[PDB]
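Provided herewith is a single structure, encoded as structure tokens, for subsequent inquiry.
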Amino acid sequence: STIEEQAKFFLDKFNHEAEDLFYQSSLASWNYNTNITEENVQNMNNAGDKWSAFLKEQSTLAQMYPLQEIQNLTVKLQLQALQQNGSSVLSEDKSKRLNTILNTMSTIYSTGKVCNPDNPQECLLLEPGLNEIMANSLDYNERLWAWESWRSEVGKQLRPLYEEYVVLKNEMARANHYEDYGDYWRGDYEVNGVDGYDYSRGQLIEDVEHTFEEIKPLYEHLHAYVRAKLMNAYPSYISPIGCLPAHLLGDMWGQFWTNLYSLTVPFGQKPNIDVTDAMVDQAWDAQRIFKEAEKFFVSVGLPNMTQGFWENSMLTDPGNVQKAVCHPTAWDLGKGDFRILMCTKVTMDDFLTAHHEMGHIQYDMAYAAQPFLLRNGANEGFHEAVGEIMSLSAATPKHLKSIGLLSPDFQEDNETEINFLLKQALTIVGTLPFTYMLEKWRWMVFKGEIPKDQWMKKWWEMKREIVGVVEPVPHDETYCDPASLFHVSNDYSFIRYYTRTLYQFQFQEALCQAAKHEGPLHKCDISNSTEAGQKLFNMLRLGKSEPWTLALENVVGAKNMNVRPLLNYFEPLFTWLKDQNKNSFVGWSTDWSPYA
Amino acid sequence: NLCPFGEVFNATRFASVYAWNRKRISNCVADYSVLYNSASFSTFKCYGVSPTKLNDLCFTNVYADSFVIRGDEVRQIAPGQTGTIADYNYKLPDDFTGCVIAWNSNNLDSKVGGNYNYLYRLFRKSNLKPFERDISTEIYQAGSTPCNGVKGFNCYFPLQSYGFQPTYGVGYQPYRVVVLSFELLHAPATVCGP
Ligand SMILES: *[C@@H]1O[C@H](CO)[C@@H](O)[C@H](O)[C@H]1NC(C)=O
Ligand SMILES: [Zn+2]
């Protein structure tokens, strides 16, 4: 037999045992997240350990079939996905040292306490306390205390660990033949061997910076509008030509500007629409919400939820009888078992995340016929982009009338649309400079372009230059402000939040032309469009079996990430912001500081 | 006297598809009426012969083959089909005269921890001839290097288990299958209808 035939036999054996062991680890993980008992933790860890040990030995076996001798593309992708997954060429002592660092940083983040200057027994955690201040406080001093202390108590603890974390992760990346840990993260977008669809690891950096250049004009006018509104919220605290202080952005870091909506609302006399009151009046329960979300996907030609979905999912809080992790998640246990984990309430928000999370399930169901190792999103940004566009259509006033939650003769003023679009921009657009700047700093840190003696100096130089945000107090190199964010201190890639955001508006734009939508892009509902459901399904069914550039082409007709669909969604707001900023200065000086 | 159909369909345990069980049925009056109008079979496909007409003609020898497979594999129990089950476990002849009967047995053949009683053969040197049975457990040689009975790289154990659990999707749930083969020859014909 040839090497390719031998590898196909190896995957046939692997797929059977992997599906069994992955199901057992998923069922044990499900039982813990739906019922937190000590016995369920032990069953989850042991089943997870058995799965991790299995992947490690199968990865070493998969490396025994050389990639260069395989000709079938589907076999090559499965072997490559197994040779890289479960590989641990780091030394034993350095692997334990890295894991200890990772666990120490995670514990510092989740247990770090900040105590009041007045009372040292009154202590606040980030998880329920500092975040509440940063999201709801209108007091300049209270926000500055929470912002600066989190970085003074917790941030300074992570700095020595993050220094060793960088070099140890770079060693792990070189053991997998990547240039550094940043290069290793960018390997998710790599495509080799397919003529016309290839994509190099360095191409992601150039494509991210090229798209961001076209985002700058829209962000600059969003920045200028928010600044002028913030000068009235905090008079004598904000320069009309300077950056925004970091502690006044609506959360601990400025990741999203969503909580600034109450200070920057375009028309504060027109309330945003909310069908929460209509659901309670019509006696909606959690089952109705998910039955309605099921009707949405069926309306575009997608399949119904399986009978096991309704029997095995957890769509309400179990109660006091069982303690559960109340965090909306879509589960793909394998073997045709799909469930949603949600403590649903009868609110418009939970109604929308149901369409989001069912979107994941539709994605998982579509590529279930793929081989095991290809049952994943095209790249790391495809899945959440699919869930987000479900929420986009389900939230439109067209859709809410169709299901009886809005009145038939409800009228949409352009003022309420500008209100809606600005709330969207604060979340969607406001996070894009934050995300790009954060990963860029991490990329240059990993490859050594930013030495440790300039970590915080360069960090706040790019916060000023790229994001237009300035520190309220100066920070020397004893600080580690990046690590104060969960993703940086818990070792999670971040650029996916940038690429996914561009993907989702590429998808929605392409699906709305297939749905023959006429008006502005943000008013579009793909419901009852068989052609829109088929265009999306022709990608969902692929999984990882094709390069992500081909998967994107099946939907949008182009092979690359493009930012024009995003700019088209916010075009009604872009024109409005430009007129509001006629009297104001657009852009920012990097010289001004609240402490200077 | 009636035919032992209740012993085949209502059996406590079915066989594994790789060791599918065969029972020859003769010297009895068959009541196919209880069968084709049971409303509990998800698959009742007949080839050559006709349902609701089997209660008329006598047959020389009637064979009943039974086993358990998963739902997505029931399509392979048909003439001229291809797959792990049709190739290596149970092969129906291309010119098959008989009926394929299948029903969901999740309530009987699934345990929460996983039911490892039902196996299937994953590898074989060649495809199975029609109605052939392979119950050997010889190590399969996937490469050119000999195995010499050692399980390892390119040397696999040929039987795998379904691990049926009740929370599986319908395509992975256990399905009990009964294949009825009919033949008429110039021999004492003792399988008639009422
Ligand atoms: C199996 O037994 C049940 C009684 O429990 C009976 O109703 C059914 O008809 C039997 N099936 C066959 C094929 O004889
Ligand atoms: Zn999601």
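By the numbers in Swiss-Prot, the shown part of chain A spans 19-614.
Cβ coordinates are placed from backbone N, Cα and C, and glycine is handled just like the others.
Found this in Swiss-Prot, in case it helps:
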ACT_SITE  A:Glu375  active site, proton acceptor
ACT_SITE  A:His505  active site, proton donor
BINDING   A:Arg169, A:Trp477, A:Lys481  chloride binding site
BINDING   A:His374, A:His378, A:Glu402  Zn(2+) binding site
MUTAGEN   A:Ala25 to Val  Increases slightly the interaction with RBD domain of SARS-CoV-2 spike protein
MUTAGEN   A:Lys31 to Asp  Abolishes interaction with SARS-CoV spike glycoprotein
MUTAGEN   A:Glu37 to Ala  No effect on interaction with SARS-CoV spike glycoprotein
MUTAGEN   A:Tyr41 to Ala  Strongly inhibits interaction with SARS-CoV spike glycoprotein
MUTAGEN   A:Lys68 to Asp  Slightly inhibits interaction with SARS-CoV spike glycoprotein
MUTAGEN   A:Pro389 to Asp  Increases very slightly the interaction with RBD domain of SARS-CoV-2 spike protein
MUTAGEN   A:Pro389 to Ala  Slightly inhibits interaction with SARS-CoV spike glycoprotein
MUTAGEN   A:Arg518 to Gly  Increases very slightly the interaction with RBD domain of SARS-CoV-2 spike protein
Looking at the recorded positions A:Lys31, A:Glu37, A:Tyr41, A:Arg169, A:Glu402, A:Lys481, which have a C-beta within less than 6 Å of some atom in ligand 2?
A:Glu402
To which of the recorded positions A:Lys68, A:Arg169, A:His374, A:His378, A:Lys481 does the lowest count of other Cβ atoms within 10 Å belong?
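Across A:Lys68, A:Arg169, A:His374, A:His378, A:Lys481, these recorded positions, the one with fewest Cβ atoms within 10 Å is A:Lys68.
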Cβ within 8 angstroms of the Cβ centroid of A:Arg169, A:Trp477, A:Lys481: which residues besides those meet this for the chloride site?
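The answer, listed by sequence position, is A:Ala264, A:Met474, A:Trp478, A:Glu489, A:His493, A:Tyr497, A:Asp499, A:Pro500.
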List the same-chain residues at least 6 positions away in sequence whose Cβ sits under 8 Å from the Cβ of A:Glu402 (Zn(2+) binding site), in sequence order, or say none.
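When sequence neighbours closer than 6 are ignored, A:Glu402 (Zn(2+) binding site) has A:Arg514, A:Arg518, A:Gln522 within Cβ distance under 8 Å.
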Out of A:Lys68, A:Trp477, A:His505, which of these recorded positions is nearest A:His374 (Zn(2+) binding site) by C-alpha distance?
A:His505
Given the recorded positions A:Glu37, A:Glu375, and counting only Cβ atoms in the protein chains shown, which has the most within 10 Å of its Cβ?
A:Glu375
To the nearest whole angstrom, what is the C-alpha distance linking A:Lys68 (mutagenesis position) and A:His378 (Zn(2+) binding site)?
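Cα to Cα, A:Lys68 (mutagenesis position) and A:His378 (Zn(2+) binding site) are separated by 27 Å.
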Which value in Å gives the longest Cα to Cα span across the chloride site residues A:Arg169, A:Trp477, A:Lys481 as recorded?
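About 16 Å separates the two most distant Cα atoms.
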Using C-alpha atoms only, work out the spacing between A:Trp477 (chloride binding site) and A:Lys31 (mutagenesis position) and round it to an integer in Å.
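Approximately 49 Å lies between the Cα of A:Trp477 (chloride binding site) and that of A:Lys31 (mutagenesis position).
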Can you give me the same-chain residues 6 or more apart in sequence from A:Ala25 (mutagenesis position) with a CB-CB distance under 8 Å?
A:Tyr83, A:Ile88, A:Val93, A:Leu97
For the recorded Zn(2+) site, enumerate neighbouring residues of the same chain (Cβ within 8 Å of the Cβ centroid of A:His374, A:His378, A:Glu402, site residues themselves excluded), in sequence order.
A:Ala348, A:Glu375, A:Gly377, A:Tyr381, A:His401, A:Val404, A:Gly405, A:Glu406, A:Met408
What recorded positions from A:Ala25, A:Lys31, A:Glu37, A:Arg169, A:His374 have a chain B Cβ less than 8 Å from their own Cβ?
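Checking chain B against the recorded positions, the residues within range (Cβ-Cβ under 8 Å) are A:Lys31.
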For A:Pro389 (mutagenesis position), name the DSSP secondary structure in the helix/strand/coil scheme.
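It is coil.
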Would you mind reading off the Cα separation of A:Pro389 (mutagenesis position) from A:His378 (Zn(2+) binding site), to the nearest angstrom?
18
Closest of the recorded positions to A:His505 (active site, proton donor), Cα to Cα, picking from A:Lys31, A:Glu375, A:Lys481?
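Comparing Cα positions, the closest of these recorded positions turns out to be A:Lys481.
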Select the closest residue to A:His378 (Zn(2+) binding site) from the following recorded positions, measuring between CA atoms: A:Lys31, A:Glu37, A:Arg169, A:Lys481.
A:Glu37
Which residues in the same chain, at least 6 apart in sequence, have a Cβ under 8 Å from the Cβ of A:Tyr41 (mutagenesis position)?
A:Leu351, A:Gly352, A:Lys353, A:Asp355
Roughly how many Å lie between the Cα atoms of A:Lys481 (chloride binding site) and the residue listed as 'active site, proton acceptor', rounded to a whole value?
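So the Cα of the residue listed as 'active site, proton acceptor' lies 33 Å away from that of A:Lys481 (chloride binding site).
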